[PDB]
Amino acid sequence: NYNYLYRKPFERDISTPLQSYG
Amino acid sequence: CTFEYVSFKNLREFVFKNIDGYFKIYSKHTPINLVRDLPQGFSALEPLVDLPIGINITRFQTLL
Ligand SMILES: *[C@@H]1O[C@H](CO)[C@@H](O[C@@H]2O[C@H](CO)[C@@H](O)[C@H](O)[C@H]2NC(C)=O)[C@H](O)[C@H]1NC(C)=O
């Protein structure tokens, strides 16, 4: 499903590199 | 926009640090006599804010 994807403690990073889940 | 929040006779002091995705701000406000350097003496800063930002910081810039 193209709505869901993956690429320090509680760090987040929206920069870009991404694989969608099947 | 993944987070948002709202709330030379005087010396304003601050400390900023980012640890485990939390950004901590401390401060103190005090009167002073000589402005040319930081006043010799002691008074500890106390916490204001403790934001759950989750962001990496390596640079900063002041706003005038
Ligand atoms: C926080 O940001 C800095 C950049 O300002 C990141 O540092 C770079 O990380 C990459 C990782 O591939 C390296 O190739 C660069 O050489 C690094 N640059 C410098 C100037 O060190 C840093 O990795 C980030 N921190 C975290 C914990 O993600």
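Since chain A takes its numbers from Swiss-Prot, the residues it shows come out as 448-454, 462-470, 491-496.
The backbone N, Cα and C atoms fix where each Cβ goes, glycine too.
Taken straight from Swiss-Prot:
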VARIANT   A:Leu452 to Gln  In strain: Omicron/BA.2.12.1
MUTAGEN   A:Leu452 to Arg  Increased resistance to neutralizing antibodies. Decreases HLA binding to NF9 epitope. Increased binding affinity to human ACE2
VARIANT   A:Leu452 to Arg  In strain: Delta/B.1.617.2, Epsilon/B.1.427/B.1.429, Kappa/B.1.617.1, Lambda/C.37, 19B/501Y, Omicron/BA.4, Omicron/BA.5, Omicron/BQ.1.1; Contributes to cellular immunity evasion and increases infectivity
MUTAGEN   A:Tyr453 to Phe  Decreased HLA binding to NF9 epitope. Increased binding affinity to human ACE2
VARIANT   A:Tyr453 to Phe  In strain: B.1.1.298
MUTAGEN   A:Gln493 to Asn  Reduced host ACE2-binding affinity in vitro
VARIANT   A:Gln493 to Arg  In strain: Omicron/BA.1, Omicron/BA.2, Omicron/BA.2.12.1
MUTAGEN   A:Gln493 to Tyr  Reduced host ACE2-binding affinity in vitro
VARIANT   A:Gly496 to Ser  In strain: Omicron/BA.1
**OP:** Any same-chain residues 6+ apart from A:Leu452 (variant position) with CB under 8 Å of its CB? Would you list them in sequence order, or say none?
**Re:** A:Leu492, A:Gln493, A:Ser494, A:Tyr495
Original post:
For A:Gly496 (variant position), which DSSP three-state class applies?
Top reply: coil
Original post:
10 Å Cβ neighbour count around A:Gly496 (variant position)?
Top reply: 6
Original post:
Taking the Cβ of A:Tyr453 (mutagenesis position) as the centre, how many other Cβ atoms fall within a 10 Å radius?
Top reply: 7
